[PDB]
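Taking it in order: structure first as structure tokens, then the write-up.
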Number of protein chains: 2
Amino acid sequence: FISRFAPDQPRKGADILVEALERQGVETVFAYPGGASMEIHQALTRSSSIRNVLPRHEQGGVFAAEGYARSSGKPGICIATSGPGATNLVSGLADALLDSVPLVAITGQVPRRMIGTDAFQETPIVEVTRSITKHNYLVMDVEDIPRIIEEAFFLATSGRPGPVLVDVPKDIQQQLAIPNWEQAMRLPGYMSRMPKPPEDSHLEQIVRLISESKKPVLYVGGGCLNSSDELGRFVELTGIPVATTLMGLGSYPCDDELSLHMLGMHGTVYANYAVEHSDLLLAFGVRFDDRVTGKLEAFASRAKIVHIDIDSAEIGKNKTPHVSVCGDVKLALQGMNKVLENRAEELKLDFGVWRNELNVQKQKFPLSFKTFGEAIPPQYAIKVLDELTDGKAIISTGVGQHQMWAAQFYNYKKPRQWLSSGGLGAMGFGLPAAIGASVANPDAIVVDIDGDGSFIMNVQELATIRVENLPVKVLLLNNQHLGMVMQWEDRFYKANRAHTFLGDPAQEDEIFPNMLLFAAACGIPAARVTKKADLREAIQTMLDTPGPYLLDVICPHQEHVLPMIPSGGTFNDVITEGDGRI
Amino acid sequence: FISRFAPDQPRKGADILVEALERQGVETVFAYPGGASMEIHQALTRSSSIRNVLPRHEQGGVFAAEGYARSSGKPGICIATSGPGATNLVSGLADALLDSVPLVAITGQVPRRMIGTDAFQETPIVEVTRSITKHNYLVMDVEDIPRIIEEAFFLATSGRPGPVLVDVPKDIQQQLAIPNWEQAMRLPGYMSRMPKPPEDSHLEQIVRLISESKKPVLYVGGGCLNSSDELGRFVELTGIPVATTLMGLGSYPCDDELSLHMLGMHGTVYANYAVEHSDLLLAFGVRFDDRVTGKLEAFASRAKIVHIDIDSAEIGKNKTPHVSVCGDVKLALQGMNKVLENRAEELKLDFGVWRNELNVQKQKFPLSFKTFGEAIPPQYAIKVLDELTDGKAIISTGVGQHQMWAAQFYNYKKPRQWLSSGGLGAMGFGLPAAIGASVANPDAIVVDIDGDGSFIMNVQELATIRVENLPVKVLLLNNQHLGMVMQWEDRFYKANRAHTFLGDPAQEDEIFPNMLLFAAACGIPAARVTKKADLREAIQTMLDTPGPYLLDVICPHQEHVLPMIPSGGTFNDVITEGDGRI
Ligand SMILES: CC1=C(CCOP(=O)(O)OP(=O)(O)O)S/C(=C(\C)O)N1Cc1cnc(C)nc1N
Ligand SMILES: CC1=C(CCOP(=O)(O)OP(=O)(O)O)S/C(=C(\C)O)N1Cc1cnc(C)nc1N
Ligand SMILES: Cc1ccnc(NC(=O)NS(=O)(=O)c2ccccc2[N+](=O)[O-])n1
Ligand SMILES: Cc1ccnc(NC(=O)NS(=O)(=O)c2ccccc2[N+](=O)[O-])n1
Ligand SMILES: [Mg+2]
Ligand SMILES: [Mg+2]
């Protein structure tokens, strides 16, 4: 590593922190400047390897860092000033923690001598973010910067990945010092309980259970994002069907005959059927979240549960397993793969009768949508995008109906193609997320499947897309409503509208606001499409036009995401029919 | 009070909470719906007295409630869903606490049985907001709703006003119960240390000090917002000049001969002079914040300090006073006014020599600006707005250069005409704040003096302005930069630009983005003005056109806010000359 400073020569704390980032392999930050972080931004300009993407609001900054992180496997880095800068990161951090996204957040702070005095732009950010980050730090000495950054990146990326925040007082940024880069990390506790490689004692007991079962199911989630090859090989050696959580899409290719697609509340009927009637549940890298389980005692009630997780706090949290393995699923699969490879003819595994039993359910209840006259079905739009991009686009989304359809109707080949807020479910995620994805993946098609409710929340980032000259494609499914809330309104509150309409009550038939004009304000080419016939061409034009593009897709507002298990329900409660129409 | 329910008849917790609001005199909420707050929104629709203004992002919601609160003296109410809804309020709460703004925030939460399980859209909001609210609550029983709401509004509005958050679990919203409205508030500690009326022992000692002083100064702040009459009478009985904090503008009319205008870092030279050389400092409703004091030992170092504050934790926090009074400044002035009225001829007060000494400073160093050819001076634009509105507009602002000029160059007659984020200094405040102001004041001219950096952050609220048909006027001082950061960049970092340019580096002379097109997207009439000559007419057109209006005012980017005391400095360090030019 080549420094920009002599080994014996003092420099500012701000300059130490930036070098600390360079030494971690950081190439991009998302930083919005302010009083308490100016020094860091000054140090940033004199770096040649780190580029800064300036957002227009710091919530854009964080979600952009998440996009960056989710679409690459690298940690996302964002920087903010004290006070209002810092607090605007809060939703992103909470989002990153719940979805296990590696993130390092750096915030400026008032000078140390003023911490606690309610100074200009002061917020006890360490206090505020304690329950919503993996860990955080207040830097109280310039001597500590090398050690804290190293710890921050280590903690953020190791074990169960998560957000780490580092608060840096202005006077520390200014203090001249000589950094020492060979300090030991002060993480003795965390480091002592980092999971060991799985030994064969546990792994052969699982292969034993597989060979003894008649109806096995793979329940696969966000823990498997780095184990696509391993899981691939595991399936071809067992022939066990694969259900997936929303966070796990793409781990196993959605367009394969062994794929049961997504399970859960808006999961496919056949996936939930498989899990309902399975005798062996192989839960790899999941957290038995309420959205997939529903009522707990009814979830895989006839199943022998095997649960592999890198977090011990997750094992036996919601459903208590029969067999458990604590550690990396990649290694567990690698180990299980060898056992299955060696004893292949010794086992002669055949799950034909079970796989077939599922194949009839896949036909009796496949994913379906209605086409009404010339109106665009949102589902069909996503199918056309899938066909035209050849299933190879990076997709980010907002939250709601459109998010579920983007999950249901696009066929993700690899993981890290699907970027979405699952745990927290934060609106205004898709657009800034797309920015991060595109900066991390300069040669890939990046499409933000967004809703008009979500899109508008962080519309200011269209300024960012244009200025940063990024080829973000926006497929806006415009249905004039907060659809997800409207669906629940329709089915539980006698269709009584409670502030879910997003258009203008005066001109109730006019599309409002005009999303094309937002795009024009930022010099981004845009088109609107209303007839289904024009769709195939409109989307093709979006893809072909160089640089950013917005396509406003008008959809009938009364479509419903199906299937649906009402919250806290069972597989028997599954709703497969109906909409907000007549 | 007429209820919508029989006294003996059960109803939902959601319906109890809404009635609790009606019983408090609530007429407006700012609420964005979601999964965990649907029930509240359903209960809201069946209320006939409370209207809901739906924002497009919940940070808009909070700042709108702040606008409402700041421009009326009533508490502002906002409602949000769990998780991402709740976290998006965070900047508003922190803002409201630092500026002492009465606010009640209600958030939905996951059902009680799931608190702590990282459920769908769960955030420990009570944990997160503890250090940034006056108080908060987790409701654990439907029986507690009447008592908690009453406590919430009491705490939010009594003593030193502030934000209070009430977290309400979904199952509590659904539970049927019969509310009891006569419960005693469980605030024995808070209620026992609520300040008593000031007795004459203290007040005559102050009048004694006034008559003994030769160079007295009134240092007046946000504590005086409800004491404009009392302070008015106090001045006409003493003839003591009035300096003001940013939060206190309008308490004493800026356009009066006894007014020293604003003091502090961007305060007038004569105001800071007065305070520097005063022998008696009358600090009424201020908090000796670093922005006005600078280096503490040098601030009024020759002055006898009298400090009246409703918060005992503020008295002797930063500067230790000689004499102090703990309580309401309105009552203290009322008491002091009688003493001064009775002993008028007995004292024969005359501060001519001191007032005159200040009058020469007011001439030697008045507020000034340069006009460059045909380009618009931002200062002059605000002067024209002042003249044309007759000084009677409600003004909200973003944060930065434009905020200081809106403070310096508009002459506020009454308090609660000036709405601005002072303590936290949050960008994207001016626009949603204006919405709250206009909903609270349907017949007043409401103008948001905003900057292009700040404006874009919450540009989505233009959808809100239009749909809610509110006559918000937006005077956008567009200088293509984060000006305040740029000014500091110019004077401390050799003009080295560190991510402060907001336009497009490709088309560097084109105004970017096009703010008129944002306004058009939301069907809001808009015009751009570049030549100074067209300004008088452009602004007049903004005022005359019914409904919302945006005026894009182009300004040379290298203007500097003056005067300026570099942070942590003295009156001797005052900078009165220069800009970002040649
Ligand atoms: C408004 C809303 C939703 C509607 C989103 O509106 P959209 O128009 O963006 O998406 P669509 O459903 O119509 O396709 S879904 C939802 C959930 C699942 O909690 N919420 C509540 C919600 C409210 N606020 C934020 C920041 N995030 C949220 N998820
Ligand atoms: C960007 C910025 C400022 C520039 C604001 O840009 P504007 O264009 O809106 O205003 P102007 O100065 O050019 O007239 S001032 C400032 C301070 C005083 O901390 N910050 C840092 C800042 C950054 N982010 C938020 C939410 N609030 C802030 N105050
Ligand atoms: C652009 C700009 C505007 C206003 N202030 C500043 N910077 C500072 O004030 N720096 S500072 O002196 O260290 C400071 C003193 C008290 C509170 C906060 C800060 N601060 O956040 O930098 N920078
Ligand atoms: C619009 C919409 C979408 C999804 N969910 C919901 N509501 C619920 O799920 N209600 S719920 O069952 O009480 C619930 C269970 C677990 C976590 C969170 C909630 N919740 O926030 O309402 N509402
Ligand atoms: Mg929608
Ligand atoms: Mg500007």
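We're sticking with Swiss-Prot numbering for chain B, so the shown stretch reads 87-668, in order.
How was it done? The header gives X-ray crystallography, 3.0 Å.
Note: Cβ is positioned from N, Cα and C throughout, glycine not excepted.
In sequence order, B:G539, B:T586, B:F587, B:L588, B:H643 constitute the residues six or more apart from B:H567 (thiamine diphosphate binding site) in its chain with CB-CB distances below 8 Å. Annotated thiamine diphosphate binding site per Swiss-Prot: B:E144, B:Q207, B:487-488, B:511-513, B:538-540, B:565-570, in sequence order.
DSSP assigns B:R246 ((R)-imazaquin binding site) to coil in the three-state reduction, outside any helix or strand. Long-range Cβ contacts of B:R246 ((R)-imazaquin binding site) within its own chain (separation 6+, distance under 8 Å): B:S186, B:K220, B:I396, B:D397. Residues annotated as (R)-imazaquin binding site in Swiss-Prot: B:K220, B:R246.
Neighbour list (B:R377 (chlorimuron-ethyl binding site), Cβ cut-off 8 Å, at least 6 residues apart, same chain): B:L332, B:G350, B:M351. Under the three-state DSSP scheme, B:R377 (chlorimuron-ethyl binding site) falls in the helix class. Residues annotated as chlorimuron-ethyl binding site in Swiss-Prot: B:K256, B:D376, B:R377, B:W574, B:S653.
In this view, B:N565 (thiamine diphosphate binding site) is surrounded by 25 other Cβ atoms within 10 Å of its Cβ, with every protein chain counted. What Swiss-Prot lists as Mg(2+) binding site is B:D538, B:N565, B:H567, and the listing cites experimental evidence.
Among the mutagenesis experiments that Swiss-Prot reports, B:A122 to V is described with the note: Reduced catalytic activity. Resistant to imidazolinone herbicides but not to sulfonylurea herbicides. DSSP gives B:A122 (mutagenesis position) a helix state. Sequence-distant contacts of B:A122 (mutagenesis position), defined as residues of its own chain at least six apart whose C-beta falls under 8 angstroms from its C-beta, comprise B:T167, B:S168, B:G169, B:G171, B:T193, B:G194, B:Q195, B:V196, B:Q207, B:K256.
Spatially close to B:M124 (mutagenesis position) yet at least six residues away along the chain are B:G194, judged by Cβ distances under 8 angstroms. Swiss-Prot gives this note for the published mutagenesis B:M124 to E: Reduced catalytic activity. Resistant to imidazolinone herbicides and reduced sensitivity to sulfonylurea herbicides.
For the mutagenesis result B:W574 to S, the note given in Swiss-Prot is Slightly decreased catalytic activity. Resistant to imidazolinone and sulfonylurea herbicides. Sequence-distant neighbours of B:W574 (mutagenesis position) (same chain, 6+ apart, CB under 8 A from its CB) do not exist here.
In the three-state DSSP reading, B:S653 (mutagenesis position) counts as coil. Other Cβ atoms within 10 Å of the Cβ of B:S653 (mutagenesis position) number 17 in total over all chains. Quoted from Swiss-Prot, the note attached to the mutagenesis of B:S653 to T states: No effect on catalytic activity. Resistant to imidazolinone herbicides but not to sulfonylurea herbicides.
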Candidates B:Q487, B:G511, B:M513, B:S653, namely the recorded positions, that fall within 10 Å of B:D376 (chlorimuron-ethyl binding site) by Cα distance: B:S653
Neighbour count (Cβ, 10 Å) for B:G511 (thiamine diphosphate binding site): 27
Cβ under 6 Å from ligand 3: qualifying binding-site residues of B:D376, B:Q487, B:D538: B:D376
Binding-site residues: B:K220, B:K256 - member with fewest neighbouring CB atoms within 10 Å: B:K220
Pairwise CA distance, B:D538 (Mg(2+) binding site) versus B:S653 (mutagenesis position), rounded so that it is a whole Å: 25
Secondary-structure category, per DSSP, in which B:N565 (thiamine diphosphate binding site) falls: coil
Sparsest Cβ surroundings (other CB atoms within 10 Å) among the binding-site residues B:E144, B:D376, B:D538: B:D376
Neighbour-count leader, CB within 10 A, binding-site residues: B:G539, B:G569: B:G569
Those binding-site residues listed as B:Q487, B:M513, and which of them has the most Cβ atoms within 10 Å of its own Cβ: B:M513
